[PDB]
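S.K.: My structure is below; once you've seen it, I'll send some questions.
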Amino acid sequence: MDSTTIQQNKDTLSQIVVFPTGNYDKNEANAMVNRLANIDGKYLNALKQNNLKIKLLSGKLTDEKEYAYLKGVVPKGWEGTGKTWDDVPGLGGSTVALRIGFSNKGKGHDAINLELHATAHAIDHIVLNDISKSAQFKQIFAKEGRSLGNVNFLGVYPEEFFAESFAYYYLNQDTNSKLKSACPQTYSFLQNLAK
Amino acid sequence: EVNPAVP
Ligand SMILES: [Zn+2]
């Protein structure tokens, strides 16, 4: 991705990312936007067209009005973790909400990157009309959905395999190469999706 | 639609 294209994506994200009120880690918030800027501009422009907001948060997700109804609720796939949405650092789908500083694997989650996994859910649901539950992807998911680990989450929910695979594809060259070797059909699928 | 981060 040329510098001008990365800049173009950062400009597009400037219209999508919402920063919190009050004090927060501005450098880390910018670092999260920079990682999101590696997503194909086709998806980012569609997010902007749909007025999808990527909300960066200073506190828990359930402190936000729109997610208060999730207080005490155990998310899909989080059975046995002993936590509820109150403790979850990222949310994706019809909206996107992310806790600043929790990007890396092991910060209350086990994704390769918090913001790319969550935003992949929004792209899947809003931009691509739930392609992760299409018959085509379900066939790919049936074969390769257990090759990225966390088989009791990624290997069970096609939308989660899609989101994590999407994050692998776009985080950096290392993860992009790891996905190609582990899930070649998924890699080719995402490669064709961006054309 | 809501989906959580990977546990
Ligand atoms: Zn997810």
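If you go along the chain as it appears here, the first residue is 1 and each next one adds 1.
The backbone N, Cα and C atoms fix where each Cβ goes, and this holds for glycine too.
Dumping what Swiss-Prot says about this protein:
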MUTAGEN   A:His121 to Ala (Swiss-Prot position 146)  Not able to bind zinc. Highly reduced activity on fibronectin. Loss of activity on fibrinogen
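Buried or exposed, and what's around them? Tell me for each listed feature.
M.R.: Annotation for A:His121 (mutagenesis position): spatial neighbours A:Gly92, A:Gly93, A:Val96, A:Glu159, A:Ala163, criterion Cβ-Cβ under 8 Å with sequence separation of six or more. DSSP assigns A:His121 (mutagenesis position) to a helix.
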